[PDB]
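Trainee: Encoded as structure tokens, here's the structure I'll be asking about.
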Number of protein chains: 2
Amino acid sequence: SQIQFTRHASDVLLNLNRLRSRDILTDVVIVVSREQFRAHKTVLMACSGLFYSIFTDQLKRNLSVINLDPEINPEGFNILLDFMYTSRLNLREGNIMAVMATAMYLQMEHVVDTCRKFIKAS
Amino acid sequence: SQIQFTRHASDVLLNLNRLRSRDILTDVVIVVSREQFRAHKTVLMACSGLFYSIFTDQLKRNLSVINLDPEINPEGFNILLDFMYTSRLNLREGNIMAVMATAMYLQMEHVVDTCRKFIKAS
Ligand SMILES: C[C@H]1COCCN1c1cc(NC(=O)Cn2cc(-c3cc(Cl)c(O)c(C(N)=O)c3)c3c(=O)n(C)cnc32)c(Cl)cn1
Ligand SMILES: C[C@H]1COCCN1c1cc(NC(=O)Cn2cc(-c3cc(Cl)c(O)c(C(N)=O)c3)c3c(=O)n(C)cnc32)c(Cl)cn1
């Protein structure tokens, strides 16, 4: 019976992306081959089965650096990190295979399914 | 021209609330009179002008305990902390004045405006 604010979740994510853009309270650096990406672990956990499984473990929760599998494409990861913070996915014919593979690795099922839909329409 | 996921922002907030419920990566305790509330600073910053102004300051950014003004009602704060993590506001005749006052203090303008609308309809 509570009052529903339709734009609050979107507004919160926009503010989290703004915080990431200014490196404010970022607590992890994700290393993908020769590239690095700072992020908030909470957002990563909220968006990825891989990161959720990592940081819910007390063994790994305080890690400040995570090195991804060497085969992961940095642009593919960048596209998915942007998606986590914006709800928008930059899928193109030139990046679909890399994004889909990276989404599988990050355990983002709805993204992978969407990639399968993009392939089906192309 | 990116693909839009209409439910991702909502889903992310739900996962952040789930993380708060298990005290996973909470980094601040908010003390309100005789009560304490653990939260994520990033979410607080994303939702409150007060908390944004606090944690964007390097002087205060690493504070693990924030004591609110003694006049703040703990239930009023609890209602607003729940709103930050769910987009749902539990406004009732028995709590409107306390919630509105607390929202003013936390600098949550759209909430305050909504409280003014609740008063106007009551
Ligand atoms: C365990 C659940 C259920 O019971 C209550 C607790 N609860 C929970 C889960 C949390 N994190 C994740 O689920 C991590 N996680 C996020 C996505 C995810 C999320 C969003 Cl929002 C998306 O948009 C997309 C997408 N478009 O692919 C994907 C995702 C996933 O897909 N797979 C296959 C596996 N793990 C995933 C947390 Cl942090 C707290 N509680
Ligand atoms: C400075 C802005 C603009 O330029 C780019 C950077 N940018 C920004 C702002 C951030 N945080 C806040 O705005 C903190 N903040 C959140 C709300 C807020 C947010 C949501 Cl989502 C709500 O639903 C409601 C509500 N219902 O009352 C209120 C709010 C507010 O109301 N007032 C009056 C003052 N400060 C507020 C961050 Cl973290 C990063 N960047």
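Following Swiss-Prot, chain A shows residues 7-128, kept in their order.
Quick check of the header: X-ray crystallography, 1.5 Å.
Yeah, the Cβs are placed from backbone N, Cα and C, and that goes for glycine too.
I grabbed these lines from Swiss-Prot:
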- A:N21 to K: Abolishes interaction with NCOR2 and HDAC2, no effect on interaction with CTBP1 and transcriptional autoinhibition; when associated with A-116 and 376-Q--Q-379 (MUTAGEN)
- A:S59 to A: Abolished ubiquitination by the SCF(FBXL17) complex (MUTAGEN)
- A:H116 to A: Abolishes interaction with NCOR2 and HDAC2, no effect on interaction with CTBP1 and transcriptional autoinhibition; when associated with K-21 and 376-Q--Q-379 (MUTAGEN)
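Thinking about packing and proximity, how do these listed features fit into the structure?
Mentor: Cβ environment of A:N21 (mutagenesis position): no same-chain residue six or more positions apart lies under 8 Å away.
The Cβ neighbour count for A:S59 (mutagenesis position), using a 10 Å radius over every protein chain in view, is 12.
Sequence-distant neighbours of A:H116 (mutagenesis position) (same chain, 6+ residues apart, CB-CB distance under 8 A): none.
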Trainee: Quick one: which of the mutagenesis positions (A:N21, A:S59, A:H116) have their CB closer than 6 Å to ligand 2?
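Mentor: Those mutagenesis positions that pass the cut-off, since their Cβ is under 6 Å from ligand 2, are A:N21.
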Trainee: Which of these mutagenesis positions, A:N21, A:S59, A:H116, are close to chain B by Cβ (under 8 Å)?
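Mentor: It is A:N21, A:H116, listed by sequence.
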